[PDB]
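**Student:** Take a look at this one; I'll ask things after.
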Amino acid sequence: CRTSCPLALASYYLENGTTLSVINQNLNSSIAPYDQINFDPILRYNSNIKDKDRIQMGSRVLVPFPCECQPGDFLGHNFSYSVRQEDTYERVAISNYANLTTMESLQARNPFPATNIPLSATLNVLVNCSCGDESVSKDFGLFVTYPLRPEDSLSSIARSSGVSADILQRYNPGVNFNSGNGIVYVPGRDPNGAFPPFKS
Ligand SMILES: *[C@@H]1O[C@H](CO)[C@@H](O[C@@H]2O[C@H](CO)[C@@H](O[C@@H]3O[C@H](CO[C@@H]4O[C@H](CO)[C@@H](O)[C@H](O)[C@@H]4O)[C@@H](O)[C@H](O[C@H]4O[C@H](CO)[C@@H](O)[C@H](O)[C@@H]4O)[C@@H]3O)[C@H](O)[C@H]2NC(C)=O)[C@H](O)[C@H]1NC(C)=O
Ligand SMILES: CC(=O)N[C@@H]1[C@@H](O)[C@H](O[C@@H]2O[C@H](CO)[C@@H](O[C@@H]3O[C@H](CO)[C@@H](O[C@@H]4O[C@H](CO)[C@@H](O)[C@H](O)[C@H]4NC(C)=O)[C@H](O)[C@H]3NC(C)=O)[C@H](O)[C@H]2NC(C)=O)[C@@H](CO)O[C@H]1O
Ligand SMILES: *[C@@H]1O[C@H](CO)[C@@H](O[C@@H]2O[C@H](CO)[C@@H](O)[C@H](O)[C@H]2NC(C)=O)[C@H](O)[C@H]1NC(C)=O
Ligand SMILES: *[C@@H]1O[C@H](CO)[C@@H](O[C@@H]2O[C@H](CO)[C@@H](O)[C@H](O)[C@H]2NC(C)=O)[C@H](O)[C@H]1NC(C)=O
Ligand SMILES: *[C@@H]1O[C@H](CO)[C@@H](O[C@@H]2O[C@H](CO)[C@@H](O)[C@H](O)[C@H]2NC(C)=O)[C@H](O)[C@H]1NC(C)=O
């Protein structure tokens, strides 16, 4: 890959009861190790969360994760997911991983037929990321993998992210931010609120 970076952030939208523990379990990694006790690696990136044990539906939780060159020369990370009763590839993508992955991607990279994913199977779950693009800007080197929802628009994301609309669009060329689906990459902040710069 032409770029590299020490981490990316995943934007996980909260609905139907999701808890911080489930997020940390599903998105467990070396960068956010799940031990059920210490959620600091996640909470550092979400200073808005008042109570880690009662999180608020309708908000998004930012989760740090490793961003690695994948075969095929693109950036992403393989999470691991332990299958539970009634899980399906569709549900795992749209609910368990909050559209950070797709059902097609899960089906392609796991060997279980859709109608018989065994209990306690592990799935390999790919979530893509970005380390930035020097030709767009030197100012950003940390990116949020952001699944779009019907309520988002380019102006609404520019407003909340603190990044100009033109810059967001250039990082995501040709992509309609009002389309209500798919992902865009949005520059993100360190735990102290600063944007880490691009690093070649
Ligand atoms: C994320 O998780 C996925 C799935 O587990 C991993 O995918 C595996 O990646 C490895 C490479 O690191 C794959 O092994 C390599 O297979 C090569 C053959 O592949 C082409 O694949 C395309 C489609 O993807 C096909 O169309 C072609 O027909 C080919 O098959 C093979 O050439 C290669 O050989 C070499 O490298 C190894 C070292 O890894 C040497 O030991 C060896 O001598 C040789 O030079 C590999 O065997 C593997 O097949 C993938 N597994 C699956 C299930 O797809 C990613 O690697 C994970 N990401 C990270 C960062 O680890
Ligand atoms: C892409 C996509 O998401 N497609 C959806 C389909 O996946 C979905 O079909 C349902 O898929 C699930 C997941 O594979 C499937 O559930 C599995 O069912 C088998 C039984 O057939 C279970 O295996 C048994 O478990 C018991 C223990 O509980 C064992 O005692 C027994 O030996 C096992 N049987 C066999 C033969 O191995 C799996 O445990 C179970 N997996 C999970 C994770 O629950 C459903 O059966 C599928 N249902 C149908 C109707 O095919 C489909 C649902 O409509 O929707 C698609 O969109
Ligand atoms: C979360 O994911 C990490 C990274 O894959 C897992 O890391 C392993 O942890 C054990 C025990 O500490 C080590 O011996 C292994 O070497 C680690 N593996 C790797 C590849 O780094 C960790 O186990 C995961 N946690 C859970 C609960 O699954
Ligand atoms: C992931 O995207 C899916 C598809 O848009 C979302 O599910 C849809 O949600 C709408 C309301 O937002 C429902 O009317 C549809 O029935 C849902 N479609 C499907 C396929 O179930 C889903 O909410 C998104 N996940 C998250 C966590 O935001
Ligand atoms: C992560 O990015 C890769 C590379 O763009 C995507 O892989 C492409 O996916 C499409 C649609 O399924 C396939 O037609 C291509 O064959 C894939 N290309 C390569 C190089 O593998 C992948 O879909 C993205 N992953 C997710 C979960 O969005």
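Numbers in chain A come straight from Swiss-Prot, and the residues shown are 25-224, in order.
The deposited model was determined using X-ray crystallography, 1.8 Å.
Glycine is treated like the rest: Cβ placed from N, Cα and C.
Annotation comment: Swiss-Prot describes 46-74 as domain 'LysM 1'. Annotation source Swiss-Prot lists domain 'LysM 2' at 108-140. As annotated by Swiss-Prot, chitin binding site applies to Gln109, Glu110, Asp111, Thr112, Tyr113, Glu114, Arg115, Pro137, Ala138, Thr139, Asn140, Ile141, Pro142, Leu143. Quoted from Swiss-Prot, the note on mutagenesis experiment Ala138 to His is: Slower chitin-mediated phosphorylation. Per Swiss-Prot, domain 'LysM 3' is recorded for 168-211.
What does the local environment look like for each feature on the list?
**Tutor:** Counting only same-chain residues 6+ beyond the ends of the domain 'LysM 1' (46-74), those with a CB under 8 A from a CB of the stretch are 31, 33-34, 36, 83, 85-90, 101, 103-105, 120-121, 149, 212-213, 215.
Under 8 Å from some Cβ of the domain 'LysM 2' (108-140) lie the Cβ atoms of residues 34-37, 40, 42, 50-51, 147-151, 169, 171, 205, 207, all in the same chain and six or more residues away from its ends.
The Cβ of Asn140 (chitin binding site) has 7 other Cβ atoms within 10 Å, all protein chains considered. For the recorded site, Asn140 (chitin binding site), the DSSP three-state label reads helix.
For the domain 'LysM 3' (168-211), the residues of the chain that approach it from at least six positions outside its boundaries are 32-35, 37, 86, 122-124, 151-154, 156-157, 160-161, 219, judged by C-beta separation under 8 angstroms.
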**Student:** Rounded to a whole angstrom, what is the C-alpha distance between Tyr113 (chitin binding site) and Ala138 (mutagenesis position)?
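**Tutor:** For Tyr113 (chitin binding site) versus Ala138 (mutagenesis position), the Cα atoms are 7 Å apart.
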**Student:** What's the CA-CA gap between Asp111 (chitin binding site) and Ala138 (mutagenesis position) in angstrom, rounded?
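**Tutor:** Computed Cα spacing between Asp111 (chitin binding site) and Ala138 (mutagenesis position) is 10 Å.
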**Student:** Under the DSSP assignment, what numbers of helix, strand and coil residues are found in the domain 'LysM 3' (168-211)?
**Tutor:** 15 helix, 9 strand, 20 coil
